[PDB]
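Take a look at the structure below.
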Amino acid sequence: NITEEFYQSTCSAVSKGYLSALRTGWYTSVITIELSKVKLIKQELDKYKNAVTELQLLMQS
Amino acid sequence: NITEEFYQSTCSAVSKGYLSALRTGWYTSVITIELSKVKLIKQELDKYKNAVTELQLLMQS
Amino acid sequence: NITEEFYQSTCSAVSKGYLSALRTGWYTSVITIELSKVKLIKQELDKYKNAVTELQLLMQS
Amino acid sequence: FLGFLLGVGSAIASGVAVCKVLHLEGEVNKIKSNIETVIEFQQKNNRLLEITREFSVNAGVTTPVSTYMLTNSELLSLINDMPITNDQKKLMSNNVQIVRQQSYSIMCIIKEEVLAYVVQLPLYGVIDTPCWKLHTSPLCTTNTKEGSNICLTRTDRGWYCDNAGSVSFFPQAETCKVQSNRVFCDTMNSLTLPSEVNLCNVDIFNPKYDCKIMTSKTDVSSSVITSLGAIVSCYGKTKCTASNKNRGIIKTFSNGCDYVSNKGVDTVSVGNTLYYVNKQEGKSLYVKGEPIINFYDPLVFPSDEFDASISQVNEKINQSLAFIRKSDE
Amino acid sequence: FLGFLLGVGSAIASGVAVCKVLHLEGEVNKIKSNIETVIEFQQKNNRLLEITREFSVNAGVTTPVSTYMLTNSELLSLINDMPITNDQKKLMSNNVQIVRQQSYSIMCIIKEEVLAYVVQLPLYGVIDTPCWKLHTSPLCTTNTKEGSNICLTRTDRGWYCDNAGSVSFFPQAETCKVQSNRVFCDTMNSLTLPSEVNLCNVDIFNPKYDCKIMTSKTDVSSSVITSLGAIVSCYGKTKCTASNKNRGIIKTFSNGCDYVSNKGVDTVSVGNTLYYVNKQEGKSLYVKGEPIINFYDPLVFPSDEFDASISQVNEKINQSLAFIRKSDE
Amino acid sequence: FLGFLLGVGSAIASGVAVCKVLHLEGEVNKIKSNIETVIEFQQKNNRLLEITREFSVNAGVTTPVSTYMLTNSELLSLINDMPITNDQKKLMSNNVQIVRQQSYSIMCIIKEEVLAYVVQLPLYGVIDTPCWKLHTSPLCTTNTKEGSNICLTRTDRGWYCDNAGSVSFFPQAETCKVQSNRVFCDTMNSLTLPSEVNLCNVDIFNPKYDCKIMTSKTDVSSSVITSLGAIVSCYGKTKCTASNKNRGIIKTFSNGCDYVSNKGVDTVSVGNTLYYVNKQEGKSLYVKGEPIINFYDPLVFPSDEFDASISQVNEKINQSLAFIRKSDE
């Protein structure tokens, strides 16, 4: 049930009928990832190393 | 043919020679998607279900 | 060694101890790309043509 | 307008704080085949590459949180173990894409044996309280003389929500997200106001709250699309109309500030700008009343008050008036 | 500067309006192997996953419209069936990435049997009309005394385009996109002005149009890179130079507001900031004239007018002048 | 606040300039199987599709530069051949994701036989010079009377860095990126100031530099999260507290502007807004002193100076004071 009122005297309008959902706080959780046809496995294991490497680069100094 | 003029008296410059392409309206069209080695088909059909599921979640209440 | 001072008299605070890394210039380099189970090669060669085509469209007029 | 009154915060200060703790306990303990197999590995590794991709282009802090960072299943699990209201849980489950937009993913440590990142989820401590959106537009005179026109604009536009005996005011309504009749907002982009701030809507000259306005002599035309209609501020020689999709132009606005509801109206044109009105269902009420801009004398009206108020503009007039009255004598 | 004068609209109000109609007729009718096979399915499904991916991280409304949402072929088909000029069609075909940037994709319904979303394409009703971009920079005095300097800045900078007997003015030139000599803009981010607004460029003290300026005493240095050169506002003790890439510094600016064209100039340095000038080809004209800031007496100059105009600043001076003249007597 | 004082530049003017040269020499010379094989092609082509994907949704100009545009290996190679300091090289290698964020990729030519795009990398000519971040918050009176309160706010907040005998000032601290104690900034978003600008911190009424402030009568409450603590501007009836995570509320602020360090403080609440303080390690110093807002008489205080300064506000008071003193006689 959304309604609206216009005020000619002040050139403004109010839309009512809304319900709030305001972020007031934070919930922090910690996510962990466990790290360590045959040819197909090879290119995927290489992809893995670029990902670990790339992550190692952003976590530098 | 783009030209430019500088006005020392008011510290401003005008660049002329451009042609307009202003969005003035909208054209709305409706796009529809029709919904419903063997192992390879399985993981793809599962991908399909996450997509339908994910779309079902955003269209919630 | 980061420190901070608060000034009650002017409602302001200074955080010191930082080291600069300001972009002052640009280094421009030019990157070039050289252009030209069997069924698998076919869908990849088609992907190639959409990429060349798509790039040809953005470089239009 | 009043977005510059907002405070300044550190958005990931909580997650980064958690991240710093995981480093500490790191040092604290630092003291004395099959095709189904090929498929599962590509599925699992794909996700790692996507997580890595997002972190690498966002310098280790991502928002919104992708399904790669946190799948719908993992997210729902989190939601279930949060100490929150079942309505808070239910709210988050039906709006998971919004929760996602309000979450951060912060890269933390990668010890060669374990990869860890902190996920910062929003918790909504205020739910189902009434909200209202205030729309404002410049109010100028309908004078025939070209220059020397006076204008007035309420600057207190934005979302207002009941919150803990006060009102959370969102000056940048853009910070709020609307799903049907639900308003998703971040309190970090808000001011906390007394409930008396609402008096500016009914009586702009009221003594309990000092209603905010800005003044100018720029009588330029524009429109504000509201929830259920459109405000049209038409001044000078601007062509301002309201149209229906099948029928065509159904209303022509005169000089001044007017309004049309979206019921039976599809678009609004002000000058060269075409606006589509919102098509949401709901009732509109037109409250007649004299434009308060007519109560002012253009000769003593302070026409460049960027951040003033009704009483503040008025008191500035009295000072100018006092300068005159005590002169002739 | 004058972006705050712009109206407020609902960008997807038209597509959402269409979306709401598809729900209605939903209820209205609601009344009484081979490897080539594996490849085609992954190709088709990939697209579904990408569409789903975009919708899920953008809460169901995406912009720009990806090739996943709408392939180049589907888009061109749409363009061909729009009731538009062949030059409007041709415009869109040669700039499909821009059309894409100006389009929205809005998620609508997913009934278990059919998935539907609305694509909102831009239609360009104004093409090949002359546009001009106005660049402005602070104009201050060249006074030897440290404090007490007066400044003036035209605030009416941005794109101007002929449009329907008037001028569409884009205060935030950032809202415009430039491809060679073509300017892509959205009328939603514009004001509609009389063609007399151009008089401010030739005669800033003209009576037909009240040219907009802001005043201050902050005589800080900066530069504005134009289309074919660079404006340099150099004040105080700032080092301001113009350089060539092979030759080095080829011009040193004195205190005041000056300009150099990009022909033979590669960069401009003002203080610690290095600016690369635009290298586009075209002719530049230097129009000599006394800085109007010199015509003002720093003692009665209103030095904090955020949104004023030439005549408005002048009339404010007369009021201050009248206070004096009628005093000694 | 003072972001509007910044100059205007063309961000890719240098790369576009290079791009235009590759067209010229184009016309200048224009004058008289195995599975390992399948895998390598998909790997190489994937990259082409991703590069094409990025260019097509960004209209040919991308930022940040992805690993698809330029792999970590290619980037490091570039860094090694730049004519720069080994510390500049080392800086870039340890912060490759930031370098990436400060780079542009600009689509250039696609002749049917060769695809070429220009990569614009940042070069950091200023390294390891001291930087400081200035935080400011509104300073208002602690008066019992409701309306008629006076306020003052330093508007010169942002990052300051030593640079070539001057100070590079970043009005929008948001343009700066912080990694531990390292501040990554772009000089394009800065002003060049005399080193005397720092005098505003120790003596705001000093004659050598005219310290910048804004005045108002809007005594609204807010907080500014600093590097090592939190500033709380608490006025009116606002509830302002500082809390610890395990212990709870550990400090209640009175009306006025105060500060708490982050050592042992986890959060700060001002009104309905909860702020998490930054948890970085470092020492904080509280410098006691009378709020200068108390030195002013609310009756002659210019309460709507958007861009003024200490001496400028003061001189405006003297003019108002002179009007009075020479009247009674």
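Note that chain D carries Swiss-Prot numbering, so the residues on display, from first to last, are 137-168, 215-511.
Structure determined by X-ray crystallography, 3.3 Å.
Cβ coordinates are placed from backbone N, Cα and C, and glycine is handled just like the others.
According to DSSP, D:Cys313 (mutagenesis position) is assigned to a strand segment. Within its own chain, D:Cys313 (mutagenesis position) has D:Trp341, D:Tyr342, D:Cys343, D:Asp344, D:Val365 as residues 6 or more apart in sequence whose C-beta sits under 8 angstroms from its own. One entry in Swiss-Prot concerns the mutagenesis experiment D:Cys313 to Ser. Its note says: Impairs translation or folding of the F protein.
Listed in Swiss-Prot is the mutagenesis experiment D:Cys322 to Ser, annotated as follows: Impairs translation or folding of the F protein. Counting every protein chain shown, 27 other Cβ atoms lie within 10 Å of the Cβ of D:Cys322 (mutagenesis position). Secondary structure from DSSP puts D:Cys322 (mutagenesis position) in a beta strand.
Sequence-distant neighbours of D:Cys333 (mutagenesis position) (same chain, 6+ apart, CB under 8 A from its CB) are D:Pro320, D:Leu321, D:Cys322, D:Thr323, D:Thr397, D:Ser398, D:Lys399, D:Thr400, D:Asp401, D:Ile475, D:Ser485. Classification of D:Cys333 (mutagenesis position) by DSSP places it within a strand. Among the sequence features in Swiss-Prot, the mutagenesis site D:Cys333 to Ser is noted as follows: Impairs translation or folding of the F protein.
For D:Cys382 to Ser, Swiss-Prot lists a mutagenesis experiment annotated as follows: No effect on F1 and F2 structure and glycosylation. Around D:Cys382 (mutagenesis position), the C-beta neighbours below 8 angstroms that are at least 6 residues distant in the chain are D:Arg336, D:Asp338, D:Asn388, D:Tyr391, D:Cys393, D:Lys394.
Experimental mutagenesis is annotated in Swiss-Prot for D:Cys422 to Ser, with the remark: No effect on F1 and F2 structure and glycosylation. The local packing around D:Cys422 (mutagenesis position), expressed as other Cβ atoms within 10 Å of its Cβ over all shown chains, amounts to 24.
Close to D:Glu218 (variant position) in the fold, though at least 6 residues off in sequence, lies no residue with a CB less than 8 Å from its CB. Here Swiss-Prot notes a natural variant, D:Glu218 to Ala, with the remark: In strain: Cold-passage attenuated.
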Interface-adjacent recorded positions, chosen from D:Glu218, D:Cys313, D:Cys322, D:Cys333, D:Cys422 when a CB lies under 8 A of chain A: D:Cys313
Proximal to chain B - recorded positions among D:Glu218, D:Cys313, D:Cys322, D:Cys382, D:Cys422, CB under 8 Å: D:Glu218
